[PDB]
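Inspection log for the structure reproduced underneath, given as structure tokens.
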Amino acid sequence: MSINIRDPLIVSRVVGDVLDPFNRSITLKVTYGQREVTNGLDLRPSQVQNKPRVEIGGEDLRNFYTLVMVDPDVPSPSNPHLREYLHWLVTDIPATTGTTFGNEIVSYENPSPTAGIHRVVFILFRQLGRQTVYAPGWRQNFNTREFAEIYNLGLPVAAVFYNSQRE
Ligand SMILES: [Mg+2]
């Protein structure tokens, strides 16, 4: 068939629940301690207690990127009425650098799921310009599609997710 049925972002419903279809075009590497996040990797809450290191690609150093980190499975995947929970929001990340050079306008909150296996999703967007993104007023019931529309973030240029569950 011509339709992709195997991409982990499709199989997990990250594309669907959270994201529209998009083309990966910028590298994104998220590392918790020594562990690089790969799609569907299981990480325990102790492993993600502190913010990860985030390195991004890009070829035009003039460009700025926003990183969104959300849990769509809140409070549980079977009753996700708080979808999405915003764990982290970092803006103005210069191309080819990472979140430490960006503005962490919603601080990292470490995941601590207490009901089921939760997807924890990192999404990178190219900004229209520096300083164009503002914070939401709340972390629960966040909506990445709506936020991206409001702040002219277009479609993702990269995304990856891990799975986490209570120990
Ligand atoms: Mg809700």
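Please read every residue number as a count from 1 along the shown chain.
Positions of Cβ are set from backbone N, Cα and C atoms, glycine also.
Per Swiss-Prot, mutagenesis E84 to K is noted as: In ft-4; late-flowering. Under its mutagenesis entries, Swiss-Prot includes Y85 to H with the note: Inhibition of terminal flower formation, but weak effect on flowering time. For the mutagenesis of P94 to L, Swiss-Prot gives this note: In ft-6; late-flowering. The structure shown keeps the original residue. In Swiss-Prot, a mutagenesis experiment is listed as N110 to M, annotated with the note No effect on terminal flower formation. What Swiss-Prot says about the mutagenesis result for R119 to H is this: In ft-3; late-flowering. Under its mutagenesis entries, Swiss-Prot includes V120 to F with the note: No effect on terminal flower formation.
In the three-state DSSP scheme, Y85 (mutagenesis position) is classed as strand. Note: the Cα of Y85 (mutagenesis position) and the Cα of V120 (mutagenesis position) are spaced 9 Å from each other. Distance from the CA of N110 (mutagenesis position) to the CA of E84 (mutagenesis position) is 15 Å.
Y85 (mutagenesis position) is surrounded by 22 other CB atoms, counting those within 10 A of its CB over all protein chains shown. Listed in sequence order, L61, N63, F64, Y65, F101, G102 are the same-chain residues six or more apart from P94 (mutagenesis position) with CB atoms under 8 A from its CB. The CA atom of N110 (mutagenesis position) is located 10 Å away from the CA atom of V120 (mutagenesis position). In the structure as shown, the Cβ atom of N110 (mutagenesis position) sits within 10 Å of 14 other Cβ atoms.
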